[PDB]
Each structure stands twice: as C-alpha cells, then as structure tokens.
Amino acid sequence: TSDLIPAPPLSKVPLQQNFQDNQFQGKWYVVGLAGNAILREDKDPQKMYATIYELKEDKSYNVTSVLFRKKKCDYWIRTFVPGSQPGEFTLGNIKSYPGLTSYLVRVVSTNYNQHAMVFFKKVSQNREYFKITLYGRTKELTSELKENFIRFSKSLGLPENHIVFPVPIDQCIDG
Ligand SMILES: O=C(NCCN(CCNC(=O)c1cccc(=O)n1O)CCNC(=O)c1cccc(=O)n1O)c1cccc(O)c1O
Ligand SMILES: [Fe+3]
Ligand code: NA
Ligand code: NA
Ligand code: NA
Ligand code: NA
C-alpha cells in the first residue's frame, strides 16, 4: 500500500558549520523541493510557498509556512527545538501530530542572506519520510545553486521525478 525510497544515513547529510540561529531568521522561499514522498506533477505543478523562522527567547524557532491553496492562504505552524548540535533541530510538541514518532531537521548549508539547503527526516505511522528544501531569500536562485540542490538530492537516492522547483507566485508569500 506504500513504497518509499529509503531515508539516507545521516552521514550522507552535511551540517552547516558554525550555524548562526539569529541570522537564519526571517522569510525563506521554497525554490526547490525534493523527497521520497515528493512527486513531480505537470497537470498541477507545485506552487511556491514560504517558510518564516522566528527565534523565541528560549532559542526555539517558531516556524510558519504560508501556502496558497484553494484560493486561500494556508498556515502550517510548527516549532523547531535545538537538537544535538547547532543547525540541527527536533519538532516541539510531537504529541499533537497523530502517528508522528520522529522528526529531525538539519541545515545542510546556508549563507543566511540569499540561500539555504535544509534536510528533514520524519517517522510517521512507521514510515520513514525525508525531504530536502532549497531555500531562497528571493523567489529565484542561480542555475548553479539549483543544480547543486539536484546533485545533492540525487546523492541521497532521489530521482528527478522526486525533485521539484515550485513555480513562483505572488499570493500569500509576499506579505
Ligand atoms: O506528517 C506531516 N505532514 C504530512 C502532510 N503532508 C506530507 C508532508 N510531506 C513531506 O514530504 C515531508 C517529509 C518530511 C518532513 C516534512 O516536514 N514533510 O512535510 C503534506 C502537507 N504538507 C504541509 O502541509 C506542509 C506545508 C509546508 C511545510 C511543511 O513541512 N508541510 O508539511 C507532518 C507532521 C508534523 C510536522 C510536519 O512538518 C509535517 O509535515
Ligand atoms: Fe512537513
Ligand atoms: Na498513504
Ligand atoms: Na509544534
Ligand atoms: Na524527535
Ligand atoms: Na533519474
């Protein structure tokens, strides 16, 4: 009833050295999206969405994703609590998500003011999902950065049809 490309070993997922949590704050556009549950679709292409990171006093992120769906703005809210090392996080209040037993975030690379690559691994209803997101501070990034994202996604076992580049939009994500 479900087939998934296996999640890579964490050894294949680099960590951004000297992660600066204050500089990673603010709005990021999802210009690239890859994962074992991500599928390319050409009848209904994925629309670009935005994810806003806000550091609280206790140094956990409030993470709000803003999606344009059904002619309305949908808000997906979660909390990233600092993990085993800087640039790694786990999900706050995992009990609120039914079936979710694990959720790991790892910032693979970033220059903070233009681009980032972030790796996610979650175990939900015993199934191990993973995704990589190419974050852009703007809605567009260079071909070099996008090709690097594709290369990295492929290095984690993902084929091309599991790698998408959401189409830029103006609704919801510009506020
Ligand atoms: O199980 C969850 N969601 C399932 C619903 N969708 C599948 C997510 N697909 C992934 O490939 C997947 C794999 C690994 C980690 C991960 O987070 N995600 O999403 C679709 C709806 N998505 C959103 O509503 C959505 C919109 C914007 C950002 C976002 O993360 N999500 O999930 C889930 C639970 C807790 C926290 C999350 O961030 C989740 O995505
Ligand atoms: Fe998610
Ligand atoms: Na299913
Ligand atoms: Na949460
Ligand atoms: Na966890
Ligand atoms: Na391929």
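Numbers in chain A track Swiss-Prot; the residues on display, in order, are 24-198.
So how was this one determined? The header says X-ray crystallography, 2.2 Å.
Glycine residues also receive a Cβ, built from the backbone N, Cα and C atoms like all the rest.
Taken from Swiss-Prot as is:
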- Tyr72, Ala73, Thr74, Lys145, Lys154, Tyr158: carboxymycobactin binding site (BINDING)
- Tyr126, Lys154: enterobactin binding site (BINDING)
- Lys145 to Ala: Strongly reduced affinity for catecholate-type ferric siderophores; when associated with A-154 (MUTAGEN)
- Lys154 to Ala: Strongly reduced affinity for catecholate-type ferric siderophores; when associated with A-145 (MUTAGEN)
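Swiss-Prot feature annotations superimposed on the structure.
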residue: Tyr72; record: carboxymycobactin binding site; CB count, 10 Å: 22
residue: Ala73; record: carboxymycobactin binding site; CB count, 10 Å: 21
residue: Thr74; record: carboxymycobactin binding site; CB count, 10 Å: 20
residue: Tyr126; record: enterobactin binding site; CB count, 10 Å: 19
residue: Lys145; record: mutagenesis position; CB count, 10 Å: 20
residue: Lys154; record: mutagenesis position; CB count, 10 Å: 20
residue: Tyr158; record: carboxymycobactin binding site; CB count, 10 Å: 24
At the level of the C-alpha atoms, what whole-angstrom distance separates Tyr158 (carboxymycobactin binding site) and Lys145 (mutagenesis position)?
19
Where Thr74 (carboxymycobactin binding site) and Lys154 (mutagenesis position) are concerned, what is their Cα separation in Å, rounded?
15
Give the maximum pairwise CA distance in Å, whole number, for the residues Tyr72, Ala73, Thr74, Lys145, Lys154, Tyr158 listed as binding carboxymycobactin.
20
Between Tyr72 (carboxymycobactin binding site) and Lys154 (mutagenesis position), what is the CA-CA distance rounded to a whole number of Å?
15
If you run the three-state DSSP split on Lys145 (mutagenesis position), which class comes out?
strand
State the three-class DSSP label for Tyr72 (carboxymycobactin binding site), counting H, G and I as helix, E and B as strand, and everything else as coil.
coil
Is any of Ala73, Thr74, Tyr126, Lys154, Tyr158 (recorded positions) within Cβ reach of ligand 5, i.e. under 6 A, and which?
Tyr126
What recorded positions in the list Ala73, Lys145, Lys154 lie within 10 angstroms of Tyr126 (enterobactin binding site), counting C-alpha atoms?
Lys145
Is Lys154 (mutagenesis position) helix, strand or coil when read with DSSP?
strand
